[PDB]
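Following: one structure in structure tokens, then a few remarks.
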Amino acid sequence: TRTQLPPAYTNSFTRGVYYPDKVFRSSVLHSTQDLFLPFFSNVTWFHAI
Amino acid sequence: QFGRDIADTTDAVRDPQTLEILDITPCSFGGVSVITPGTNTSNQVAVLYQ
């Protein structure tokens, strides 16, 4: 009896940054290469109503 | 578990027994120089640590 409905979308407003290491760094600008969420990207929305 | 300085160097550490954070500073290093009056005059000299 559940109803099902096509996927919705929203936007990656600059979230998904996470600490890359267990090392303390402070007052510094530093760069890394890894898997990360691209900003401003179309991302899927779901609901249960 | 560690810290690092902007010189890419391990500045600080957590103790495994006390989980207390400790800061390191290298053993004292000194610049040395010597002053002379000229060997054809006298041999008393003064030393300067920079």
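Throughout, chain A uses Swiss-Prot numbering, with the displayed residues spanning 20-68 in order.
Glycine too: its Cβ is placed from the backbone N, Cα and C atoms.
What Swiss-Prot says about this protein:
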VARIANT   A:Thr20 to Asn  In strain: Gamma/P.1
VARIANT   A:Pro26 to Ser  In strain: Gamma/P.1
VARIANT   A:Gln52 to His  In strain: Omicron/EG.5.1
VARIANT   A:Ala67 to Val  In strain: Eta/B.1.525, Omicron/BA.1
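Feature map: Swiss-Prot annotations on the structure.
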residue	record	DSSP class
A:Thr20	variant position	coil
A:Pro26	variant position	coil
A:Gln52	variant position	coil
A:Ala67	variant position	coil
Spatial neighbours of A:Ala67 (variant position) among the variant positions A:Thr20, A:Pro26, A:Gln52 [C-alpha, 10 Å]:
none
Proximal but sequence-remote residues of the same chain as A:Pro26 (variant position) (Cβ under 8 Å, at least 6 apart):
A:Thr63, A:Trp64, A:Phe65
Residue, out of the variant positions A:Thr20, A:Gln52, whose Cβ gathers the largest set of other Cβ atoms within 10 Å:
A:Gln52
Separation of alpha carbons, A:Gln52 (variant position) and A:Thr20 (variant position) (Å):
47
Cβ packing number for A:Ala67 (variant position), 10 Å threshold:
4
